[PDB]
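Notes follow once the structure below has been shown.
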Amino acid sequence: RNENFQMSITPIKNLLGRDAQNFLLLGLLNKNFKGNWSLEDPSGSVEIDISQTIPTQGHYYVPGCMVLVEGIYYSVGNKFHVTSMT
Amino acid sequence: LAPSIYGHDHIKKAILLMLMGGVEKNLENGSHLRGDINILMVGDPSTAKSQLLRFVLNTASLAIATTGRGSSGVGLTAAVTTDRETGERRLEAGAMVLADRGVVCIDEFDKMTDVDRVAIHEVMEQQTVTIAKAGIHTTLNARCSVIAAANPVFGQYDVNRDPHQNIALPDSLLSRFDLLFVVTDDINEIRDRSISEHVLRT
Ligand SMILES: Nc1ncnc2c1ncn2[C@@H]1O[C@H](COP(=O)(O)OP(=O)(O)NP(=O)(O)O)[C@@H](O)[C@H]1O
Ligand SMILES: [Mg+2]
């Protein structure tokens, strides 16, 4: 319902195999059992790299928080490299 | 060609050139060089080999469909029958003769019994079939592009082993095909995503 979106969210399961391409996610901020940070969606989950990200500053980012995320999906490590988070 | 088949670009290129085969040569003493292009697709299951045969069957001006088990060697070349109109022994054209100046499609080609494949050789080598039975001693024209589909001796292609060990057919038959294509359903997320979304659109 927010005007900024009506780019648009792709559910996480849509990413799989869509290599090296920009996407916007909405997801539950998990920490996977393997230890890596991750996002989850009703359709699935994906591990994320935050090492180059820029969050918006007016927020906390605790686990389990619903976060909008922009990034590039990379199939080689099955990672999602996060541009920014909000 | 075959817009409902993803990928297989080099095969569709070869199919196009096979629909448009090169000029046949005739030389001294009536010596002959064939102009058909003979294609064998051998490979993993579910790699559109049969669908490509069915597209060719729907696209060539003159195409005859066959399948390995369903084809007799006699049913392929020509068969003797009595013409009940008169009572005389007469030849009935088989698939290779009916496809003359056309193409033949063969699905499940490696499933043929070898007394069927023994009858393939003259069509490939000489574009003709020879009859020497029932007091009928003749030679018939069978000038056509064979395109065939097969699987390896194992259910899928085994890259650990040589083509002559993967492929059931004799080298005395494989050497007669113009292009021997090996295809595989080799798993890859990007290609699987692409082929999948194409097939869903289809
Ligand atoms: N690249 C492709 N694009 C679209 N559909 C495909 C593709 N590859 C396979 N298929 C589908 O797979 C199904 C089986 O195709 P088919 O031509 O019978 O495979 P095949 O190579 O002959 N397998 P087999 O007869 O067991 O050796 C068909 O419904 C095709 O539509
Ligand atoms: Mg087949």
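In chain B, numbers come from Swiss-Prot; the residues present are 367-568, in order.
The header says electron microscopy, 3.2 Å.
Cβ coordinates come from backbone N, Cα and C, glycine included.
Per Swiss-Prot, the feature ATP binding site maps to B:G409, B:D410, B:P411, B:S412, B:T413, B:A414, B:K415, B:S416. There are 9 other CB atoms within 10 A of the CB of B:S412 (ATP binding site), with all protein chains counted. A coil conformation is recorded for B:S412 (ATP binding site) in the three-state DSSP classification, outside any helix or strand.
Here the residue is the original one, but Swiss-Prot notes a mutagenesis experiment at this spot, B:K415 to A: No effect on MCM2-7 complex helicase activity. Loss of MCM2-7 complex helicase activity; when associated with MCM5 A-422. Reduces MCM2-7 complex helicase activity; when associated with MCM2 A-549. In sequence order, B:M407, B:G409, B:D473, B:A515, B:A516, B:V549 are the residues of the chain that are 6 or more apart from B:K415 (mutagenesis position) and have a CB within less than 8 Å of its CB.
Contact annotation for binding-site residues (B:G409, B:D410, B:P411, B:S416) versus ligand 1: B:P411, B:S416, each with CB under 6 Å from a ligand atom.
When the binding-site residues B:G409, B:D410, B:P411, B:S412, B:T413, B:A414 are checked against ligand 2, none has a Cβ within less than 6 Å of one of its atoms. Counting other C-beta atoms within 10 Å of each candidate's C-beta, the binding-site residues B:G409, B:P411 are led by B:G409. Its own atom aside, the Cβ of B:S416 (ATP binding site) has 16 Cβ atoms within 10 angstroms in the protein chains shown.
When Cβ atoms from all protein chains are considered, those within 10 Å of B:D410 (ATP binding site) total 16, not counting its own. Cβ proximity to the ATP site centre (mean Cβ of B:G409, B:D410, B:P411, B:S412, B:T413, B:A414, B:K415, B:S416, cutoff 8 Å) flags the following additional same-chain residues: B:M407, B:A515, B:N517, B:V549, B:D551.
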